[PDB]
Amino acid sequence: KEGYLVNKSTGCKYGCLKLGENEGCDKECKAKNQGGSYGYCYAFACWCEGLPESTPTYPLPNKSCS
């Protein structure tokens, strides 16, 4: 699936200045704990692709950052 990376501890999204092709969001997205396949900065936050069901995406059911 696609979505914003969420910090399992804060329930907050991962911020990112440089928009579009973002090497920083793509790394964090591919992380083994993430399992994603492709990430870029969108709306000033890290967006992801190819995430397995098991991995959570913003928001968090019991953890708010809003």
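Following Swiss-Prot, chain A shows residues 20-85, kept in their order.
Including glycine, each Cβ sits where the backbone N, Cα and C put it.
Among the features that Swiss-Prot reports, domain 'LCN-type CS-alpha/beta' is placed at 20-85.
Here Swiss-Prot notes a natural variant, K20 to R, with the remark: In CsEv2B. Secondary structure from DSSP puts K20 (variant position) in coil.
All protein chains included, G30 (variant position) registers 17 other Cβ atoms within 10 Å of its own Cβ. When secondary structure is read from DSSP and collapsed to three states, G30 (variant position) falls in the coil class. Per Swiss-Prot, natural variant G30 to A is noted as: In CsEv2D.
Under the DSSP three-state reduction, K51 (variant position) is assigned to coil, being neither helix nor strand. Taking the Cβ of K51 (variant position) as centre and 10 Å as the limit, one finds 5 other Cβ atoms among all the protein chains shown. For the natural variant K51 to E, Swiss-Prot gives this note: In CsEv2C. The structure shown keeps the original residue.
Taking the Cα atom of each, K51 (variant position) and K20 (variant position) are about 16 angstrom apart. The Cβ of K20 (variant position) has 11 other Cβ atoms within 10 Å, all protein chains considered.
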